[PDB]
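K.L.:
Please see the structure below; I have some questions.
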Amino acid sequence: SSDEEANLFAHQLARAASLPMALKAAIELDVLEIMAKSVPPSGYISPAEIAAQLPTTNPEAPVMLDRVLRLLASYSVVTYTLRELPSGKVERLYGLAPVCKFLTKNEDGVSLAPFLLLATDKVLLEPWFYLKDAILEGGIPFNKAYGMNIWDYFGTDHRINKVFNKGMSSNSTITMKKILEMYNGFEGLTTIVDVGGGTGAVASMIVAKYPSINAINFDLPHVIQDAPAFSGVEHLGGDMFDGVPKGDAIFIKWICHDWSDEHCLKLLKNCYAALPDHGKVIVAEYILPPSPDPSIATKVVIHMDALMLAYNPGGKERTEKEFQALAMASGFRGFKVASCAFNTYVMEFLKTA
Amino acid sequence: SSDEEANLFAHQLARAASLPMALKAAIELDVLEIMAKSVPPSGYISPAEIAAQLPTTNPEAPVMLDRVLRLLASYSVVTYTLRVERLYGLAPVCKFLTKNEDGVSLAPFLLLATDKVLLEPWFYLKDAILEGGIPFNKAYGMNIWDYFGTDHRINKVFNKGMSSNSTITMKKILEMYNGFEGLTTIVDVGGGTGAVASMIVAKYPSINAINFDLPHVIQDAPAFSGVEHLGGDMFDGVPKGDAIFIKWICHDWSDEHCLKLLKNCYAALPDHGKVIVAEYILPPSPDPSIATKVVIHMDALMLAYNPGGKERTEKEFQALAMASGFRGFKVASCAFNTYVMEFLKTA
Ligand SMILES: Nc1ncnc2c1ncn2[C@@H]1O[C@H](CSCC[C@H](N)C(=O)O)[C@@H](O)[C@H]1O
Ligand SMILES: Nc1ncnc2c1ncn2[C@@H]1O[C@H](CSCC[C@H](N)C(=O)O)[C@@H](O)[C@H]1O
Ligand SMILES: COc1cc(/C=C/CO)ccc1O
């Protein structure tokens, strides 16, 4: 019965995708939001009460919903309680687990739900069918699937460009709120460039905290076209590999992990050129731990490394030494790990140390 | 703290689909088999040494494979050591993902589970909840079995997947369950390419078996001494025998459809015959045990694929037996999370 446990595990592995796809459906139905707003003083609500708030009105909706919520409950995505009905049978009622705090809109209208919709999108699951091909043939699984780099594909496909940019905006909003409570390194700058800033969430947050700072959000044209106006942020489109806007500091969050070491050095030399004599690059990334331990924090970084292998041209997760090596090879003389929040480190690459 | 943990958990949820796709790639590359046959007594081998057995001259193949194995190692799918370069070995689950003594593993089953065709329905779950219908049918414009009868590739993947999983479960069941003793003719209804029938005949050479499924399945069934492969539709009726065996058939169908099948079974059997049902049995709550998760995962899969298919409790199975004319019911045996029930014609 080491056998029994191993056979079970193999089954669990085989079906693991069903959990995020069940969660995706629950998000796309607005179930977790319906729960947050309807739950009584107990904490729990029935699938029938949930389903009366959905636009259906499929008589099989309440049972289908219960079956989905039961899977989420088994993994503690939602909580549950049992209630015995006269009509003997016991039903499940569902409540919010702590993770739902990040899967439903906070006080400012933000959650990780759009990030989950990106992670579970048909476009991001397709490259995984070409992992074996890329290993044997060379190249990038995404490019085998779509015939071009991820960014170029986003420039062709308006729906996924929007899902991607919204997903990064949401995740970054949540993490940068915490980084900004811990990290002081934006204090005193007069101008900050967010290179690869997406739709400008991070730039906007920096301006909100430091009203005197002028921020530049720089990304590809096809991203910058959808960036909402925010007073104190200028959205500039271009290509970071040709050059970046000038500023007192440059912020790059989740950019280096997208790119090979050679591409990173190219970018970082462009950042060095764009900065004044004593300026800096602020790098926000995961940092690879020494081993594939089974901690969730490590598992999450290793999962990202594998995503970078599926998606990106040479992208990968890096150790602190590897980052320090990049800084050095692009001309910076100092390196600091400055801060950490929600598993994301903030590094500074200083032109003078 | 609690926020840090909850943030982490949302991220772990978001990327959980890729774990099985990484494993799929490893199985398609034959990595687990190469490891099994190539590890030295230490039990560990480098990604470069594995990649040297792959049909490639991509110089990046080693590092790519390293990255994939690192993910599998983080989930305890493979083991690892440091020499800093990582070497990797097989964890206990790999015994079920690499051929055993009999040439069988669950690797074809994982390849089924991760096939592009079966992941597509999950994009239409929300549509089925809101509009009705079946996520599979929304994706492909026909029901699952009909799709298989149009697509040779996926037919083969599905039948090999079921065959591999059934051979592993059924071997354990047959050490445990004696209810096939004394029959002359067993009919395996929805028995796929016939693995289970062939195992029954091999343990009881005195039994003769009918392996009955759809024609597009029976077309691919290999021959086995004392099994006859018969194409048809179980909803039109089923072949006669002393007993009928149905494994992972009930869960494919709504209660109304199960009743139709079960009445057919009743009619093909003599006054003293029984239906032998092998299924999961739903436990009384969404507890976190892996055994319960597995049954709940399957319940959710039936939601994606099938018309009213679902996992059931013992009480529900007994109600199906009663409503289709069977007067006796018992839970006979269990192995590898699969119960064997008998639906007996008499009290
Ligand atoms: N050559 C190029 N120049 C500028 N931006 C680019 C680029 N190639 C990719 N990008 C941008 O790099 C970003 C990586 S995703 C990270 C977005 C953002 N920093 C955040 O953390 O939320 C995308 O917005 C993408 O469009
Ligand atoms: N109407 C029908 N009549 C006969 N077989 C059918 C059917 N509809 C579905 N099936 C068969 O039901 C099987 C369901 S999967 C289970 C297969 C096998 N009993 C095992 O456990 O390995 C498939 O082989 C499918 O082809
Ligand atoms: C390709 O770039 C990124 C992708 C993801 C994952 C998106 C999932 O569909 C997360 C961070 C990135 O910089």
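Chain B is numbered as in Swiss-Prot; the shown residues are, in order, 16-98, 105-368.
Cβ coordinates come from backbone N, Cα and C, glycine included.
Per Swiss-Prot, active site, proton acceptor is recorded for B:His272, and the stated evidence type is sequence analysis. What Swiss-Prot records for B:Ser187, B:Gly211, B:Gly212, B:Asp234, B:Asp254, B:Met255, B:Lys268 is S-adenosyl-L-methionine binding site, and it gives experimental evidence as the kind of evidence. Record note (Swiss-Prot), mutagenesis B:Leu140 to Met: No effect on substrate preference; when associated with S-142 and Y-144. The unchanged residue is displayed. As a published mutagenesis entry, B:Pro142 to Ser appears in Swiss-Prot alongside the note: No effect on substrate preference; when associated with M-140 and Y-144. Among the mutagenesis results in Swiss-Prot, B:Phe144 to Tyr has the note: No effect on substrate preference; when associated with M-140 and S-142. The residue drawn here is the original one. Under mutagenesis, Swiss-Prot gives B:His173 to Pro with this note: No effect on substrate preference.
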K.L.:
Out of B:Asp234, B:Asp254, B:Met255, which of these binding-site residues is nearest B:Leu140 (mutagenesis position) by C-alpha distance?
P.N.:
B:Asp234
K.L.:
Go through B:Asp234, B:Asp254, the listed binding-site residues, and name the one with the sparsest Cβ surroundings, counting other Cβ atoms within 10 Å.
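P.N.:
Comparing Cβ neighbours within 10 Å for the binding-site residues B:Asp234, B:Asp254, B:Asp254 has the fewest.
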K.L.:
Where 6 intervening residues lack coordinates, what is the integer distance in angstrom between the Cα of B:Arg98 and that of B:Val105?
P.N.:
6
K.L.:
Select the closest residue to B:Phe144 (mutagenesis position) from the following recorded positions, measuring between CA atoms: B:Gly211, B:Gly212, B:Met255, B:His272.
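P.N.:
Nearest in space to B:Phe144 (mutagenesis position), counting only the recorded positions, is B:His272.
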K.L.:
Is any of B:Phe144, B:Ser187, B:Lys268 (recorded positions) within Cβ reach of ligand 2, i.e. under 6 A, and which?
P.N.:
B:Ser187, B:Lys268
K.L.:
Ranked by the number of other Cβ atoms within 10 Å of their own Cβ, which of the recorded positions B:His173, B:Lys268, B:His272 ranks first?
P.N.:
B:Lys268
K.L.:
Taking 10 A as the limit, how many CB atoms besides its own sit near the CB of B:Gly212 (S-adenosyl-L-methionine binding site)?
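P.N.:
Taking every protein chain into account, the count is 31.
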K.L.:
What does DSSP assign B:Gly212 (S-adenosyl-L-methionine binding site), in three states?
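P.N.:
Once the DSSP labels are grouped into three classes, B:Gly212 (S-adenosyl-L-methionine binding site) ends up as coil.
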K.L.:
Please work out the number of neighbouring Cβ atoms within 10 Å of the Cβ of B:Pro142 (mutagenesis position), leaving out its own Cβ.
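P.N.:
Taking all protein chains shown, B:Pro142 (mutagenesis position) has 22 Cβ neighbours within 10 Å.
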